[PDB]
Amino acid sequence: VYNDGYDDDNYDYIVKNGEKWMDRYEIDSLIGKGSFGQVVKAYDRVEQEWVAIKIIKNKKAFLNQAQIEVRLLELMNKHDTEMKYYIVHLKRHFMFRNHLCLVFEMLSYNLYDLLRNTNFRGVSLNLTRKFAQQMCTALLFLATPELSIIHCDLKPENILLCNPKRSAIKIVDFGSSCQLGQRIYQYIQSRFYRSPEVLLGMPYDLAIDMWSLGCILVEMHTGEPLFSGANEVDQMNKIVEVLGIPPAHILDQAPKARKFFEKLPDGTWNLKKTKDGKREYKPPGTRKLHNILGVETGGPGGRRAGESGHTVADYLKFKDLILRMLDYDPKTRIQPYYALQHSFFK
Ligand SMILES: O=c1oc2cc(O)ccc2c2oc3cc(O)ccc3c12
């Protein structure tokens, strides 16, 4: 017996379809489970609409992190009001039977489900452009000085379609987010979307979300993760395959530089060599983004020959924006305001 019979043995509320809360919410179904707790679909009888309710684990560490999430969401909707910056809206939060509950607007499926529905052929570059433009606008809103919110977990699963037919999207799940002045975790971002500065144990800021976005946008058009590392060493090596060795002025400040790279006696950094006799990674910078996108060969799978918005010129603009987003240097990596001025969006 936990929490008078309402919790399982892992601090999760035992969800029962049809249960009514506070004469208002009718719990309909489980829609997701995570380390923070659970997310259920529920009908809000008072407002006559569906909602998604995040039920935080009945346990202090998860309660405290979600209390930060609530504060960040409340800060955001104090600066948004009209919900025009593609951020999920917190409708309400409350305690119910020793669980912090976060009520969000109901949304459609996430960008990974969309990819799986294309059987990982990817979506068109035109739809990728629309998603990119809305995400850069969302990041510009996060970069508002009073906010300065780092999401820290941008990935296709955390971007939801508003309606299954429309192209409008929203960023969800600020459960790991922090303001720039209040960073507290070091092992952050899901691995495929993790920035070099996080991999390198360096201090991080809002530029790490732009790195995730660049990775996300390529995957949305190709159907496959750009950097699908199985662990931290593999992830950096897949990054290096495409982008080359990071600038020396970065690695010379990098607490974990020697987890991946070696300094040669003459100051120039190289990769740590793979173990005798196993196939090497492709040499640094030789897995060209140019060929991943299929810039000159009809895009991914050669499927886009003659398609509008997929000319070589369009692919070259997209490639350029991606490389600006995948800059190793978080000071020079393109910023939301300037990504919005990029010719990819013209
Ligand atoms: O915040 C979230 O975190 C999650 C974490 C998971 O592991 C799975 C699903 C969710 C999830 O689905 C939603 C649907 C909405 O309409 C709004 C918010 C969310 C939301």
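All chain A residue numbers match Swiss-Prot; in order, they span 135-480.
Heads up, header says this was done by X-ray crystallography, 2.3 Å.
In case you wondered, yes, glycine gets a Cβ from its N, Cα and C as well.
Taken from Swiss-Prot as is:
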type	residues	note
DOMAIN	159-479	domain 'Protein kinase'
BINDING	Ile165, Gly166, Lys167, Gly168, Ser169, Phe170, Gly171, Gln172, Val173, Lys188, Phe238, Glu239, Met240, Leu241	ATP binding site
MUTAGEN	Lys188 to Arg	Abolished protein kinase activity
ACT_SITE	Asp287	active site, proton acceptor
MUTAGEN	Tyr321 to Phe	Mildly reduces kinase activity. Does not abolish autophosphorylation on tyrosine residues
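Using a 10 Å Cα-Cα cut-off from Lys167 (ATP binding site), the recorded positions that qualify among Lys188, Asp287, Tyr321 are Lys188. Checking the binding-site residues (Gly171, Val173, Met240) against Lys188 (mutagenesis position) with a 10 Å Cα-Cα cut-off leaves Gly171, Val173.
There are 18 other Cβ atoms within 10 Å of the Cβ belonging to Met240 (ATP binding site). Filtering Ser169, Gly171, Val173, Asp287, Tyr321 by Cβ distance to ligand 1 (under 6 A) retains the following recorded positions: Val173.
Between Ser169 (ATP binding site) and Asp287 (active site, proton acceptor), the C-alpha separation comes to 14 Å.
All protein chains shown were included, and the count of other CB atoms within 10 Å of the CB of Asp287 (active site, proton acceptor) stands at 21. If you count neighbouring Cβ atoms within 10 Å for each of the binding-site residues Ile165, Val173, the highest count belongs to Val173. Under the three-state DSSP scheme, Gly171 (ATP binding site) falls in the strand class.
Each of the recorded positions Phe238, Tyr321 was scored by how many other Cβ atoms lie within 10 Å of its Cβ, and the smallest score goes to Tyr321. Here the recorded positions are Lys167, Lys188, and the one with the most other Cβ atoms within 10 Å of its Cβ is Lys188. Listed in sequence order, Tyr145, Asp146, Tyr147, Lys188, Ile189, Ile190, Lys191, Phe196, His233 are the same-chain residues six or more apart from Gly171 (ATP binding site) with CB atoms under 8 A from its CB. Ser169 (ATP binding site) has a Cβ environment of 9 other Cβ atoms inside 10 Å.
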